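K.L.:
This is the structure I have questions about; it appears just below.
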Amino acid sequence: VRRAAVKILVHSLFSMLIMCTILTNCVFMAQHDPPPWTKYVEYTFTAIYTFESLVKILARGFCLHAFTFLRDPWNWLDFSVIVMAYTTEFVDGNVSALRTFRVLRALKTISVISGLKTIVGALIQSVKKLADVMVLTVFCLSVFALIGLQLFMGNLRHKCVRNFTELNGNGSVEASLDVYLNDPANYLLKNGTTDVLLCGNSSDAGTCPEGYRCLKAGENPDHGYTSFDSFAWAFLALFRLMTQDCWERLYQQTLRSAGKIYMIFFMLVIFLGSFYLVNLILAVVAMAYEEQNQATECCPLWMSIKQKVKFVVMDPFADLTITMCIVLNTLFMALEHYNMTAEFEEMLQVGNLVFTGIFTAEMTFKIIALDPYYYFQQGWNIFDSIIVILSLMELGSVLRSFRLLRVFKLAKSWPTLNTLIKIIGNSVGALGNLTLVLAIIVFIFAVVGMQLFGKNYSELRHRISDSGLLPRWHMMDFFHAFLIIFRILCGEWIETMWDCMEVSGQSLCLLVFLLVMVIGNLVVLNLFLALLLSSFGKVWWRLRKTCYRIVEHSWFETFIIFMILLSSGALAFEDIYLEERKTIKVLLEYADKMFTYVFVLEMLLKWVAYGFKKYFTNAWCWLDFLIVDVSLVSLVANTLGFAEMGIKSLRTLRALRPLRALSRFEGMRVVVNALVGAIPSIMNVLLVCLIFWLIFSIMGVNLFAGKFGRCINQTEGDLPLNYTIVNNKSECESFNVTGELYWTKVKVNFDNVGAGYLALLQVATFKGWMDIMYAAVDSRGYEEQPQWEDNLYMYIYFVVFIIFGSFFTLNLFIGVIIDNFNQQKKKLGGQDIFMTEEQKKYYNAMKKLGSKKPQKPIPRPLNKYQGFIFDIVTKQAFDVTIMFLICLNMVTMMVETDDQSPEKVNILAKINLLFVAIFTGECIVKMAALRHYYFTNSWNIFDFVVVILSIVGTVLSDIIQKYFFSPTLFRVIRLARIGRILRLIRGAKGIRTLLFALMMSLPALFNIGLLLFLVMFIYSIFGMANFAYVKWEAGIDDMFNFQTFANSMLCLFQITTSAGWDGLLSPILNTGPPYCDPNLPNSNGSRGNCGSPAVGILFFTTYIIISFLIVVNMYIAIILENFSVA
Ligand SMILES: *[C@@H]1O[C@H](CO)[C@@H](O[C@@H]2O[C@H](CO)[C@@H](O[C@@H]3O[C@H](CO)[C@@H](O)[C@H](O)[C@@H]3O)[C@H](O)[C@H]2NC(C)=O)[C@H](O)[C@H]1NC(C)=O
Ligand SMILES: *[C@@H]1O[C@H](CO)[C@@H](O[C@@H]2O[C@H](CO)[C@@H](O)[C@H](O)[C@H]2NC(C)=O)[C@H](O)[C@H]1NC(C)=O
Ligand SMILES: *[C@@H]1O[C@H](CO)[C@@H](O[C@@H]2O[C@H](CO)[C@@H](O)[C@H](O)[C@H]2NC(C)=O)[C@H](O)[C@H]1NC(C)=O
Ligand SMILES: *[C@@H]1O[C@H](CO)[C@@H](O)[C@H](O)[C@H]1NC(C)=O
Ligand SMILES: *[C@H]1O[C@H](CO)[C@@H](O)[C@H](O)[C@H]1NC(C)=O
């Protein structure tokens, strides 16, 4: 039997039955509300498992042998789940927690598979390599959280109410804090949205109207999970701004409490926190992964007829024509839209039949004329014939979905689309089994939530979904829980974590959402990166001499730089309040006139200097000429008529003025040279994404076109009734007796391949799919009003799309950028781009500053008692003792909140005095270390300066007490304390390498972000002239706008992080009533509170693509310096 035990164990069929058993148990777990019948079934499963529990142990047939077998980690899962089932069969008390653990039986899928255990053993390796990075990011987030703790102590909590605190209640009258927190029906709701509008003391925060007073005292943050006080909450908020998830909303709320200035903080953070930390995580994961992969019916009749048709075969000569016919098929299907003319659609079906007959006849002749057995052989022609069969099925909704599948043969004449095909192959091939891990992991968490939250999801529903109904993302089902796990895999958690916490409870909801975020994102990361790696007279001459001496000299250069900077500032003063001061209005008029004159002058000078050949040889000189010609047209239209009708068309192009800056600056021009190097590598990938999105957009047209339109009667703004009030756009007309009802399509939808491309961008950017998916699935019929969830499985479209549309397209994109950039490092005269000659020098000097072989250790004082001082000092003990002292200081610095209690205030002040006393003592002992500690190590000058500064703090506090009290400066006075903790960089060597690498790569990053600043400038003035007077919508508030240049710069800043651009686009794209009405009374001549959809999409899409290219360049600079460190 023991012999029989083994000879059944190694038997393969036994393990395959095990695997199928596991999967069936899985499907029988996934159910919610399990019928009681099914209940008996689970008994059986236990038996099955337990029976092997026999075989496994019985293959050992011995005590020590069976314990050696259990000694394996994977079989521990079997032992545990089987004994759990046994004890549950024995006795129940049962709080239903025991019903959840049955999910881990899924992990047995890992150790039954020959590679799953291998892959998951591979994963834990990269996370252990991620050790130093994890330490740096937690310390960095703690530092920034202390910054934000002292900066925004309860600062978020400010709200606007009606006026209170009137007179002699003594405080209990409104018409103390009790009724004030009871007030929220008094809170000033952010118009058109569900939000209490913040405010602040500063003359920058969100300002309330008449009838409202602004006071910090508020009930709570948005749901208590945002706030910056209570350092744990600040750690959460800075976690999200490290992940940038919904970071725009916290950005808005902060800058509507505190004031716009503090945005510096955010960009600092978003330059350090999100950007840099995430990029390092990327770098280390990729490095460890590449390492791991490196470690790895008559005779003459038959003859004559075969040879006649062979003579036919002698000239196919239709392949390019057939390819054009395929492209014409795709086009013919593409000229499809919402309201198609009758005879139009008749012709379209006509051509449908045309193309079908064409390809069907072609295949019918080819398969018979070349070889039936060969067309049995080559699978390519086989799949062509498959699509033939599918066309036949259509001819003799979804019936169209296959007609597209031919475009892919282009991949043989088009190599990079073959590369996309190889990529999606590796998504199932080389690393494809890795993807199974993802599956399983999703499958685990996909259910681990519902049984923990779904029941709760099912009952406090009024807490999580305001519109009384199921929420848009619940977990009660298993589809919806797959969608939550998916969205979280898409880096968008906290906006559903607030839900999960507001239903059930903080502890477990955290433990599961942080778990899914970290775990699943690490897996998605390893997959992403595995893909990226598997993708691998004489007076004439005299005057000319004067001219060279003029223009080549530093004085003219610096003067022209001063001119161009003043012209850029001129542009910057094109705000909407020019009318507010008349003087500046003619001031800038004369300014512009001087600019035109000096620039045409220097144009002439360059002309005679180089002559037209060397002049128009330069592209930058070409650009300068184009701009100056625009200015010439402008000035002549000013002087000699011909204006005010239609160069008011060429009027705004003046905003491109700063485009002259790139030529003369040493840092912009070089990275711009780099980007023109990326156009030959981005055009092809743009075209690949163009085709590979045209497919999906056609598909969404077939399934979707027209169905999106629903919107509303002008009463509310939210989609109409499915019960109904209206089902039909031809049934709302019977109610349009009053125009209050509007049947409008959603601002971005599938009515073309154009708006299809737009909705596909908004989806695969993840910022603004909400209305897309919602009004996509909810829709049922071609013009049937969307029933609240019907056709619900159409999420499967986006999901499928999203995978490609993000994890391959973007993937492939990044791919070609690397090699190109990689190849750019080869033939370039240098090894790393983005560094000027002087910047190369500076980087080499900064690196030589990284000397690890030290100098002479220390001069002994020879003073006996100073010898004892030395004997206690230069040892490692005193250092780590001081280190624990500074860490206890750290925790002293974490505990504080706002308005804690006066006793706590005094206690913490006294503890600060205690610690600074400690540090003065250490400072005097250090200045007397031997003699020279004040200059032997910069790590000691740091301690000296922080001691003196700490002393300055206490004295400053005393001065504030005795002579005067300031308001926010007081806060800075109490602020520099964080510097103390920074010594850890002295202790920490890993962080001392990482932030050092950041310093190393700060030059190239300065250049790239400088170009970024210039582009923000161009676009911000571009909008200030173009995007003015737009209506307020959800993304475009009162403060983040385009009215001035500051607000424009703040908006375009957030959009520099590809965030919010949905919410800023939606107020632009809109056209016509109700929201947009007779254009506007504008102080400017340009009328309209409305946006221009053409140029709106142009502006925002182009900013996204450009800024995204600059940002990828930033990322690659970071990573290349990272590798050059090691
Ligand atoms: C911006 O900060 C100012 C502080 O200058 C806030 O005004 C002050 O608000 C407090 C209440 O929160 C007032 O205190 C009250 O006055 C009596 C006077 O005897 C005081 O004894 C009590 O403590 C009582 O709470 C304080 O008088 C008031 N200052 C003035 C001159 O009205 C202001 O509310 C802040 N703005 C916002 C947006 O809340
Ligand atoms: C348009 O909406 C109307 C009202 O919802 C529907 O028109 C029909 O509704 C009546 C009432 O039940 C039925 O008797 C007819 O049979 C319906 N028409 C058809 C063609 O079945 C219907 O929902 C929509 N009809 C059209 C043509 O769009
Ligand atoms: C019902 O009909 C009225 C009259 O057309 C609609 O009101 C106008 O809708 C158009 C749509 O572009 C706008 O251009 C006009 O500005 C609207 N007029 C107003 C009120 O100023 C109304 O929208 C229609 N409602 C339905 C049934 O969709
Ligand atoms: C909010 O909207 C109302 C609607 O008329 C408007 O009057 C008010 O100025 C707006 N205020 C803010 C802060 O958006
Ligand atoms: C509210 O009323 C008080 C007292 O009249 C006034 O000082 C304050 O400016 C008002 N604020 C509002 C309603 O904007």
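Start at 1 and count along the chain as shown; that gives each residue its number.
Note: Cβ is positioned from N, Cα and C throughout, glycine not excepted.
Here the residue is the original one, while Swiss-Prot reports the published mutagenesis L460 to C (Swiss-Prot position 869) with the comment >1000-fold increase of sensitivity to the conotoxin GVIIJ(SSG).
Situate these features within the shown structure.
P.N.:
Cβ neighbours within 10 Å of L460 (mutagenesis position), excluding its own Cβ and spanning all shown chains: 13.
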K.L.:
Given 77 residues with no model between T296 and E297, what whole-number C-alpha distance in angstrom do these ends have?
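P.N.:
Distance between the Cα of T296 and the Cα of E297: 60 Å.
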K.L.:
Gap validation: 7 unmodelled residues, flanks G396 and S397. CA-CA distance in Å?
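P.N.:
Across the gap, the Cα atoms of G396 and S397 sit 16 Å apart.
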K.L.:
Need one number: the Cα separation in whole Å between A175 and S176 across the 6 missing residues.
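P.N.:
It comes to 13 Å between the two flanking Cα atoms.
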K.L.:
Spanning 123 missing residues, the endpoints are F536 and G537. What is the Cα distance in Å?
P.N.:
64
